Amino acid sequence: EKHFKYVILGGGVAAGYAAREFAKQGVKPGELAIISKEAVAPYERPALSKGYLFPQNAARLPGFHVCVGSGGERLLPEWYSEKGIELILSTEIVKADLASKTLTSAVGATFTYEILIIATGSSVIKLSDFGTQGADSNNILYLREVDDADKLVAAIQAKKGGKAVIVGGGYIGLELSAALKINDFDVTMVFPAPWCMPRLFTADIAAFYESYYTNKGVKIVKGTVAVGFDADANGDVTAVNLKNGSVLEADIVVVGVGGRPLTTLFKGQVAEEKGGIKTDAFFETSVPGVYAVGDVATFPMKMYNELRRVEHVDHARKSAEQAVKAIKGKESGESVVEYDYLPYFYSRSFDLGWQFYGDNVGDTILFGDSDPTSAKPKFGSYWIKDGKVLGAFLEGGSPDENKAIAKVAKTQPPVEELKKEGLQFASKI
Ligand SMILES: Cc1cc2nc3c(=O)[nH]c(=O)nc-3n(C[C@H](O)[C@H](O)[C@H](O)COP(=O)(O)OP(=O)(O)OC[C@H]3O[C@@H](n4cnc5c(N)ncnc54)[C@H](O)[C@@H]3O)c2cc1C
Ligand SMILES: NC(=O)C1=CN([C@@H]2O[C@H](COP(=O)(O)OP(=O)(O)OC[C@H]3O[C@@H](n4cnc5c(N)ncnc54)[C@H](OP(=O)(O)O)[C@@H]3O)[C@@H](O)[C@H]2O)C=CC1
């Protein structure tokens, strides 16, 4: 049975950014352990749906270990061993006893902490969770961790030039439809919502992306869901049966239908709200000396005075750093600013890339060049509530333009023929 002052449970984005901050804060060899079910040190998870899948010059570990995704030093396993931070890899915690401050692995092994950081991230929802007919067929694939990405890369080779069906119209759906098309697959997306990213995108924004994908040869089947799968004698998928009675042939099915916080180890033992582990502005839970960061946290979102949960990478890095600062700030009992988070979301596929800052509430205005056939499409949108801009989206912005929309979202300037030179409004704020 192993004993550590600090234990990070999970080997993902938040764990790695917590590790870096601990080292910034003077953590001594022997004090810190990270326990992960993955076989590799903490990595920038966003690469898995993007550069990992390029047919040439793909992203691969150890390339995309944290913290290179935010422009920081790369933490190789040797970085951890040189600082006496122990990585306990290929270790799944099946039991967490917060009363005893003891964690037990699948193999029976035991681990104690004084301070615990929960950074267990999110599940990937699978059609097998629903009991859907034939969802156990081979080449029905999900994407959450690097092992998943390796199976997908392998299938992309094995099914070269074939048919892919992408189930879901959120982030994974967007990114993976584009990745499979760039790998020379015939690609069809299927989803129930009225339009892609249903969610953040307005009808105007969604119509741009839909048209652009159509132009790239991606087929789009809306208003339905997969209700079953055909499979051959080998158990390999051959087709997707849709609710409406149609059937799509498929060599590979990629499914992106959401994720949920991985919190079941702590059911009962901590307060929960909005589907995650409730925290204060320092990421401390119900149980003292127990923190929760990343996707699992439901925390106070100061600029909108609501608790929220966020399932994106920027928040994972920043919440991790906050936690380590708060832990140490009690040790040298000084004082720590409360987390003040500006939501920042983003996605890229094909040659496109957008950013969104703030809160997508209120009435919307579109601005700029919305032509899917433009050489470099550049357009955006503002969200306006109570006379103020609360949210801002921009596709194709420069660094100064993205900085300017972020400042709009942060300052909430009052507004109305903002439709205007829309982007110039942000650029002069
Ligand atoms: C493929 C993909 C691409 C994405 N791209 C983007 C993007 O471009 N932009 C963006 O904003 N967001 C993106 N996201 C969201 C972003 O990656 C997450 O918000 C972020 O990874 C959360 O970090 P975390 O530390 O909370 O969770 P995670 O990084 O998922 O880390 C969880 C860790 O806990 C381990 N674990 C869980 N339970 C146990 C246990 N019982 N025992 C041991 N280990 C355990 C997991 O295996 C893992 O190592 C993406 C997500 C995915 C899956
Ligand atoms: N930020 C980024 O650039 C990226 C983020 N990610 C993250 O990874 C995680 C998983 O992503 P993703 O899977 O795209 O999840 P999302 O929650 O972003 O999107 C999933 C979509 O699938 C819909 N859906 C639900 N059930 C079905 C169904 N049966 N058939 C078809 N569609 C369905 C969901 O609807 P509903 O919400 O109504 O249930 C939702 O619109 C998320 O936490 C996400 O934030 C992943 C890749 C890129």
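The numbers used for chain A are those of Swiss-Prot, and the residues that appear cover 4-418, 422-435, in sequence.
Every residue, even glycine, has its Cβ placed from backbone N, Cα and C.
The FAD binding site annotation in Swiss-Prot covers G14, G15, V16, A17, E41, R48, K53, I96, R147, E148, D298, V316, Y349 and rests on experimental evidence. In the three-state DSSP classification, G14 (FAD binding site) falls within coil. Around the Cβ of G14 (FAD binding site), 28 further Cβ atoms fall within 10 Å across all displayed protein chains.
Taken from Swiss-Prot, the feature NADP(+) binding site applies to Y174, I175, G176, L177, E178, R202, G261, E314, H315, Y349. Using a 10 Å Cβ-Cβ cutoff, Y349 (mutagenesis position) registers 16 neighbours. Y349 (mutagenesis position) carries a strand DSSP state (E or B).
For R351 (mutagenesis position), the count of additional Cβ atoms within 10 Å of its Cβ stands at 15 [all protein chains shown]. Sequence annotations record features per position, and here Swiss-Prot assigns L-ascorbate binding site to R320, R351.
Cβ contacts within 10 Å of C70 (mutagenesis position), excluding its own Cβ and spanning all protein chains shown: 19. According to Swiss-Prot, the mutagenesis experiment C70 to A carries this note: No effect on catalytic activity.
One mutagenesis experiment named in Swiss-Prot is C70 to S, and its note says Slight reduction of catalytic activity.
Among the mutagenesis experiments that Swiss-Prot reports, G72 to N is described with the note: Slight reduction of catalytic activity. The Cβ of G72 (mutagenesis position) has 20 neighbouring Cβ atoms from other residues within 10 Å, across all protein chains displayed.
What Swiss-Prot notes for the published mutagenesis of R320 to A is this: Reduces catalytic activity 5-fold. Secondary structure from DSSP puts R320 (mutagenesis position) in a helix.
The annotation that Swiss-Prot gives for the mutagenesis experiment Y349 to A, F or W reads: Abolishes catalytic activity.
Where Swiss-Prot documents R351 to A as a mutagenesis experiment, the accompanying text is: No effect on catalytic activity.
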Listed recorded positions with Cβ under 6 Å from ligand 2, out of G14, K53, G72, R147, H315, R351: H315
Among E41, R147, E178, the binding-site residues whose C-beta sits under 6 Å from ligand 1: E41, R147
Å between Cα atoms of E422 and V418 (gap: 3 unmodelled residues): 5
For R147 (FAD binding site), the number of other Cβ atoms found within 10 Å of its own Cβ: 20
